[PDB]
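A.B. asks: Here it is, the structure in full.
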Amino acid sequence: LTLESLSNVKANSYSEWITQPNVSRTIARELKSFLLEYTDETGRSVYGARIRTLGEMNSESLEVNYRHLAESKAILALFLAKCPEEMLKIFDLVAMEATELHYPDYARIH
Amino acid sequence: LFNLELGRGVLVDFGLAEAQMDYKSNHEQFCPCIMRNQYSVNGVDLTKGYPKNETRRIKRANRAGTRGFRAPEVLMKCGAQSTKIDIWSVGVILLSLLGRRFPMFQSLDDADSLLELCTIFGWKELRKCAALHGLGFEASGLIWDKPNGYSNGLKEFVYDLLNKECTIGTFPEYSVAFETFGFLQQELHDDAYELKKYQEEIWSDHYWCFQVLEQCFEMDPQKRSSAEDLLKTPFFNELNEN
Amino acid sequence: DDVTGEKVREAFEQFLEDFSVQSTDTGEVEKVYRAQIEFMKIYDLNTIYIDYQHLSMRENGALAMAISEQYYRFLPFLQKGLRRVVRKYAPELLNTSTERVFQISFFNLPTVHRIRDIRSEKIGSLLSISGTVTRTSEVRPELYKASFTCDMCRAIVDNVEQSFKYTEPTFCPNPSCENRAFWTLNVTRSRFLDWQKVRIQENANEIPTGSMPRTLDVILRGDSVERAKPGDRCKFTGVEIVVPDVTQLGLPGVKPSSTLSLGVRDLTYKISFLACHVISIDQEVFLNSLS
Amino acid sequence: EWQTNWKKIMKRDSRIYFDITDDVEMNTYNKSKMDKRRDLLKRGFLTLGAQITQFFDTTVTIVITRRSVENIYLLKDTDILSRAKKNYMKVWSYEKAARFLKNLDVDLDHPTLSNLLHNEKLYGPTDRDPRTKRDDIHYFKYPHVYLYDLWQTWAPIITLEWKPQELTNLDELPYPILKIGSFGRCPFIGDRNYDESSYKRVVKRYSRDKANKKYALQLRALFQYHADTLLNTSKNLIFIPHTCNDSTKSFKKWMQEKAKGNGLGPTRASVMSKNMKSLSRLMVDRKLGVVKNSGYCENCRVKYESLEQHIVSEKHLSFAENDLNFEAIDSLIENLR
Ligand SMILES: [Mg+2]
Ligand SMILES: [Mg+2]
Ligand SMILES: [Zn+2]
Ligand SMILES: [Zn+2]
Ligand SMILES: [Zn+2]
């Protein structure tokens, strides 16, 4: 959806709002945008550097910084702060999707 | 039947000889095999499969010939067999002389001949010929000593044929194959006056023989030069005495 | 989904609108199918009669052959195409006022098959038969669409299609349930049609030498129930159908059987008929049916 | 001439990216239409030759977004489209993408209901799983050779596949290898039950060679650089030296070492019945329980185990006694005289 679509909140439970089907899809797309679009000062990719790291040392973890995401999209950072039980699960899936986009067929490694 | 003392030869058997019928009443549509009868659903592709229950007919083309001495045209049952299968067989006989191998192509069936041609020339070239004749072809998993090899030409082939004989020593001291062996040694980079004249002439002769071999050995019929074109070669300067 | 089914459905609904048979000198040319649709709206009936001759005329009869050879396969596509056509023009009659079932009947087939002419290669195809009515049963309801009550999270699923045999709703009113072991049917949300079985018999003139008479069971589904009295010669038009038979257990010949565990099931059947409609062969009504 | 301007270096340009997100009111079916137009737009530059990247970078000029193509008209803080002005990195809309594609005009793609039906006569109905499995066709698994009609109108000519296990021995590959052998044998066959170094074989070959020395010398004398025989009529020999080993040198080395049917067959059909396929599985050896003139007599259209009995067969004798079969031959026979 839109950035302000997440801002307009209407649900009885905060985690239910996060896991609202349309809202959940919006969260997935917005996280995809945050990871694919955010770039360092010198034009070097932040998430590009992280995926370059992951491709060669083949770890099962990615060191995603909270501050850069916060100045990227405040609503998603606040969703993480209030209800990290659900967004992290989505963020793992979108991270895997982006890794496949850069390095396809990563199932055997991890 | 060739006589050496006369130095001349004549053809005799015409047993399977066929009179060229009226082919029709560019070259891509010359022989994609759509001629005479049968002339002029998507989403399903049998690229990597053979039907379990087969409900279709085979090509019905003449297969007359010999064990070996058979052209790619007839070998793959390619329609509208042309006269140039004969010159292909001629080139096969020619190559049999250059290498001293009489049973040059021991083909117990069509498959043997096709695989032997694949060995000599290459999978890609044979596939290209089949595609030219509107025919799909595929082969994988098989191991070849020359994987799409011998692309240098037939020179390397007759070269290692003679190489193993040289290492063994099959040929006699007076065998005339040794001059050819030296020719390939020199060209592959791998009193005396009469000697130098003689070797110069044999350089030229072997040269022209090897560039008429590749002239005849080409899968394309339309590109394959006719018998008169073969006779017009610079190798055939002895007809010029007329 | 099937591309061919979509093609035949779209062609069906296309010529339900584009078709127009001439009225010769008197009346110019009119849309016969649209005229019948207007008649349907006027009289609020439930069955549409389609001549097979017109379908044969249209598009060199390729579609006619396709629908005659595989009528059963294309029948749902026919229903969907007719529903969309009704939606296009006069969609008021779409609903019962929950949903009104539209019946399609084909009439005037080129040929007539006698009861002894029944063949297995015609199973599922469209044809016509001519016999004498021997036994007629009561008009009984049949489960057009069936609703049930759930086992875990006891609740009622509403308006689920019922096939030729008993069906269990894979989905549940509660999406989290996904349990279907024990369903309890409810008549309120279960649709019904009219069912009646008529045992026809071969006419005398068609009997071969020595053979004793042969007979067939014909099912009349829809408004055509109780349309024929016993002892009358009627022409039945419908689809050739098969029904499971348990009696032919000792007959000669290998019995087809399905193995699945074990999953054994004897695939023994007997031939029957499902007829779209039936045609038989004061002084005012009498005076009307004269030239 | 803009196409030439836009066919100049983008074949060498290596940076391609396409923006995904946008701020619009889009429905699920509208989402699907967006996805299909997005994949078409991706394919538009997929074959262009310019490599595509998945990340937004200040290097990648190609970036297309539907809305806010420098259309925000205001400062933004966390927008790539806010940086698009400062980085100069080009941006269009998808409608503007089609506007520019009008310069390119790339095709959208690179009915006969009766034909559809009688084609579904083949393959069965087309409503199957779009996968590599149909069970109606033996898909190739092992090393194989396959040659097929391009239009699949005729049956495949050669279709042979071999299990890996039977390929264990290199000597008897079903497809022969270029095992050259020696002594002028077939290049695809070798010295089976033969050894070129076997001293008895060497002696036999040496004796045969020395027997034929004079004949080979006569051949060379007859044929030496004059391109003709009668023209050659009026120096004895020319020997070009070589480092090659021959029969004589190898023989000297060894001596030093030891010093201390018919051709015709009946025409056969192509299609084999399914019952034939079933029968062919149950095949076992014939030893359980119960001269060379064997061939096919096309005159009698019959296959004979023995010729001497076929010639005396009743049908063949009757055929021979009928001159009506040879009338055309006699017509040209008499024309000789
Ligand atoms: Mg002969
Ligand atoms: Mg002959
Ligand atoms: Zn051809
Ligand atoms: Zn439930
Ligand atoms: Zn005979």
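In order, the residues displayed for chain D correspond to 111-220, 232-355, 362-387, 509-538, 655-701 in Swiss-Prot numbering, which applies throughout.
In case you wondered, yes, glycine gets a Cβ from its N, Cα and C as well.
So Swiss-Prot has the following annotated:
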- D:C661, D:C664, D:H674, D:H680: Zn(2+) binding site (BINDING)
- D:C661 to A: In DBF4-AAHH; weakens interaction with ARS1 origin DNA and MCM2, but not other known ligands; when associated with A-664 (MUTAGEN)
- D:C664 to A: In DBF4-AAHH; weakens interaction with ARS1 origin DNA and MCM2, but not other known ligands; when associated with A-661 (MUTAGEN)
- D:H674 to A: In DBF4-CCAA; weakens interaction with ARS1 origin DNA and MCM2, but not other known ligands; when associated with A-680 (MUTAGEN)
- D:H680 to C: Weakens interaction with ARS1 origin DNA and MCM2, but not other known ligands (MUTAGEN)
- D:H680 to A: Weakens interaction with ARS1 origin DNA and MCM2, but not other known ligands. In DBF4-CCAA; weakens interaction with ARS1 origin DNA and MCM2, but not other known ligands; when associated with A-674 (MUTAGEN)
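I'd like to know what surrounds each of these features in this structure.
C.D. replies: Within the same chain, residues at least six positions away from D:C661 (mutagenesis position) with a Cβ under 8 Å of its Cβ are D:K667, D:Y668, D:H674, D:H680.
For D:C664 (mutagenesis position), the Cβ neighbour count at a 10 Å cut-off comes to 17, with all displayed protein chains included.
Every protein chain considered, the tally of other Cβ atoms within 10 Å of the Cβ of D:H674 (mutagenesis position) stands at 21.
Its Cβ taken as reference, D:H680 (mutagenesis position) is surrounded by 18 other Cβ atoms within 10 Å in the chains shown.
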A.B. asks: Show, in sequence order, which residues other than D:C661, D:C664, D:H674, D:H680 on the same chain lie with their Cβ within 8 Å of the centre of the Cβ atoms of the Zn(2+) site.
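C.D. replies: So the additional residues around the site are D:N663, D:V666, D:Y668, D:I675, D:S677, D:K679, D:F683.
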